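The structure under discussion appears below in the form of structure tokens.
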Amino acid sequence: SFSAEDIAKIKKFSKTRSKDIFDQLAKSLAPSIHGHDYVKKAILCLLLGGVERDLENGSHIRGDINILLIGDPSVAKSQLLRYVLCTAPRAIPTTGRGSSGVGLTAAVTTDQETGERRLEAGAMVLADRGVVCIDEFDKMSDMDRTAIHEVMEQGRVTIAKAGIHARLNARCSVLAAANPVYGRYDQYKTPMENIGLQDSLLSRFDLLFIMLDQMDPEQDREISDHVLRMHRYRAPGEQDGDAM
Amino acid sequence: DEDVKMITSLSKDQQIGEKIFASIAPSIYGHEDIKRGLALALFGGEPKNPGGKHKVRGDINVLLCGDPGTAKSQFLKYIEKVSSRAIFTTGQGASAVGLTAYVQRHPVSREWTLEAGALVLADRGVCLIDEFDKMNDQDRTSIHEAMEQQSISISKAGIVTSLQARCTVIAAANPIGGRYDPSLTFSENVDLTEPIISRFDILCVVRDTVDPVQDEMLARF
Amino acid sequence: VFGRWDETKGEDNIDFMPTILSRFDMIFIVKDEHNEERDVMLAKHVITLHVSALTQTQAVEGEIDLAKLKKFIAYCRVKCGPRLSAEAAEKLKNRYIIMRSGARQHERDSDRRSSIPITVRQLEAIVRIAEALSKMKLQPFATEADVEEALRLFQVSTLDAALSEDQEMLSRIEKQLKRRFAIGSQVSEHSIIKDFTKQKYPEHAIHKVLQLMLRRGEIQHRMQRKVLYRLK
Amino acid sequence: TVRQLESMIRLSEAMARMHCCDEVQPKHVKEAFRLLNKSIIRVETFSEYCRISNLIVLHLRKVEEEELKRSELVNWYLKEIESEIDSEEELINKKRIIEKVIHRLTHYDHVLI
DNA sequence: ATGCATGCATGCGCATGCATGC
DNA sequence: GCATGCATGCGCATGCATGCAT
Ligand SMILES: Nc1ncnc2c1ncn2[C@@H]1O[C@H](COP(=O)(O)OP(=O)(O)OP(=O)(O)O)[C@@H](O)[C@H]1O
Ligand SMILES: Nc1ncnc2c1ncn2[C@@H]1O[C@H](COP(=O)(O)OP(=O)(O)O)[C@@H](O)[C@H]1O
Ligand SMILES: [Mg+2]
Ligand SMILES: [Mg+2]
């Protein structure tokens, strides 16, 4: 893949900052990425998560959140996905056409050694109480989306092939990154035409974010400053001009 | 020993080239230009390589496109008979020799073998292709890489190899609509793509115009 | 897309989406520049290469051998890797801001989305090219000259590809010719030449437009090569 | 094609085998030729329009290659037909027919400009 | 003490289900 | 709207290795 005396540090920091805790945590999420405060806050909310509730009648209420980011190219979405993958304990990246419905969802295979039928877990089954990142979400086929719908709704997978039937837990959270149908986000057209997704899929998502590459001179100056400051940086203790 | 002297004496003849051109395909009537082009392809040229940077091949690839009934397959059969190392294959399917390399247990010998395509087996030889427009994606890609890079790369079952495929390709084909249309270009009349056509040095077009005297002579033959 | 480049059409000659085009650091466009004096040089050069390939394989002027060049490249890649400096960073910042502003202005004026956008990825590409130039000399830090050379290369490739006054003038000639011509009418080449020289446009542009129209098939020859007529 | 010739030879041999004759005589060849002709079926769709169009195209291409207008073409066609039409009514009917055909060829078929 | 039935691949022939390309 | 490419289960026979019941 815990310390002993950091509990005092945690207690002191909490009792001191209180209200500023969330703002400071959101601000320091990723220094390498400039701007996008609301996206960082949403990512922090995903990291924290909600509360799962179970009642007497056995009804289940989902406690996970889902966020979909749409925008122009080169707005640091894949970088955020990679950072979440690095930081999250159980994080799994699954691109659009990299894995099909049989890979994302557990399947049944008949064992030749004994003649029985066994279950092989899918990508989402393994990531229980974790994070699944899906880059190029638009390229995904409809059937995979229908399969993912059950997990996004109740976080469970129902499988049945004659002689065996089971229900597996899939209590996970999803990050999705997709590109507009026209390649670049058209300002004039309505968001419905640009996104090009059915209402049910969007409704099952919790948050939708739209990011734009506005060519404002001050924003460009600040972004260039940050990028070149990061590029000029060298780790201390390493001799200048050393290779890797 | 005496054969060399006989060859030198024959070369001294003033009409040796015409004799060689007329010698090819005795059983095929007409098509003098096709025979001349096939002779030029058979004799070949000379590859060059200044240093180890710029490689220029010396093989003359030949493509024939024609209407049905023009005896395109007879030329390929005659070339296969004449050539010392000639491999004949068809793009329709069920060919004796495949066009793509693969690793398999041989049905007869029951041994684990790596069988290369016809291009590799025809190294320093001749490869004849019939039904050039019926090929699938794998054959087209293999032919493209064998004609451009003159080599075949294999990465299968833990085996990574590169094999030389220096060969001369002679192909036969038919038009898209079943009959050549002079109003359209050669590229528009063939299902092949422009990069594939660009590789062939000689392109021959055969038509079936109704000439009573030629038809009478062909029927007599 | 069409098999051969169409200068007047400008964009739509590239089938790739802007997303995949943004990844490439540099894009080069090559065209068959037909010059009578240039073809003779190429033919003579090819024949000379073919002749001299048999006899001698020697470096022209101090050229490095293939094995030596390979080993030198490997040694340079393994040994060291350079990084930028502050002054070069500031210069690149200013140049990138100016280039982005100019690209935005060009897109607004042309009233058409450019198929080759400019983003932070281009800035990182320029940084990478400057770093490669510095690495070529094994220097630990890059200089302003390397940044200038990288900017020149990036301009010549990317800005020429994206902005593709000569072409706009050719478009003006095309629009004027389309407006003046009519379906089924005949025009003498001398009349067109005189009309466009009275407007003080270069003759080479007119000839290129006529050749492109002939390639498209709109213009056909009626009586020898003197009089043209318009088709569709 | 020549495959039809091979089929004719095969059918003649089959007929000779059927009649038990030791050599192929012209009767068998005639029977095979008749059967092969009866096998082929013509396409039903018009011939007059095709012939007129071909004649017009031939005349125009000959004129273009050796060295007129629509009226000149019509006058030339009527002059050539002169020996074939005996009455003025048929002449005017054919003139209207060729005018309509020429209009169709120039506008609809785009064959002539 | 010896010859044979069985465990473990592997080819053969086949049908069945999922995806897509015209 | 359907035939085909690509897995995958089913049923089977065949070959190579070995371990001991009569
Ligand atoms: N010039 C010719 N001289 C002799 N025989 C000819 C000539 N042209 C065609 N034939 C005959 O035509 C027949 C047609 O068969 P062939 O295999 O030669 O056709 P092909 O041109 O390869 O046709 P396909 O387009 O169907 O592949 C042959 O029996 C061949 O002998
Ligand atoms: N706001 C920003 N701050 C710093 N760097 C950025 C920013 N936006 C883009 N970049 C740089 O541009 C690149 C964008 O690539 P990528 O994250 O793959 O774009 P996308 O995810 O939108 O396809 C990143 O490598 C990143 O370093
Ligand atoms: Mg991305
Ligand atoms: Mg044939």
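Shown for chain D, in order and in Swiss-Prot numbering: 617-661, 717-738, 743-788.
Quick check of the header: electron microscopy, 3.2 Å.
Positions of Cβ are set from backbone N, Cα and C atoms, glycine also.
Here Swiss-Prot flags D:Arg619, D:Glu622 as ADP binding site, drawing on a large-scale study or a structure entry. DSSP gives D:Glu622 (ADP binding site) a helix state.
For the published mutagenesis D:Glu757 to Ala or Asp, Swiss-Prot gives the following note: Impairs interaction with CTD1. Take the CB of D:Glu757 (mutagenesis position) and look out to 10 A: across all protein chains shown you find 9 other CB atoms. When secondary structure is read from DSSP and collapsed to three states, D:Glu757 (mutagenesis position) falls in the coil class.
Here the residue is the original one, but Swiss-Prot notes a mutagenesis experiment at this spot, D:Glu763 to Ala or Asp: Impairs interaction with CTD1. Reduced to three states, the DSSP call for D:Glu763 (mutagenesis position) is helix. Sequence-distant neighbours of D:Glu763 (mutagenesis position): no residue of the same chain at least 6 apart has a C-beta under 8 Å from its C-beta.
Under its mutagenesis annotations, Swiss-Prot gives D:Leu766 to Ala the following note: Impairs interaction with CTD1. Around the Cβ of D:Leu766 (mutagenesis position), the number of neighbouring Cβ atoms within 10 Å comes to 15.
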For D:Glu622 (ADP binding site) and D:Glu757 (mutagenesis position), determine the Cα separation and express it in whole Å.
-> 47
Could you give the Cα-Cα distance between D:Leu766 (mutagenesis position) and D:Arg619 (ADP binding site), in whole Å?
-> 47
Cα of D:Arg619 (ADP binding site) to Cα of D:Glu757 (mutagenesis position), in Å and rounded, measures 45
List which of the recorded positions D:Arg619, D:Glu757, D:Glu763, D:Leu766 have a Cβ under 8 Å from any Cβ of chain B, in sequence order, or say none.
-> D:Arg619
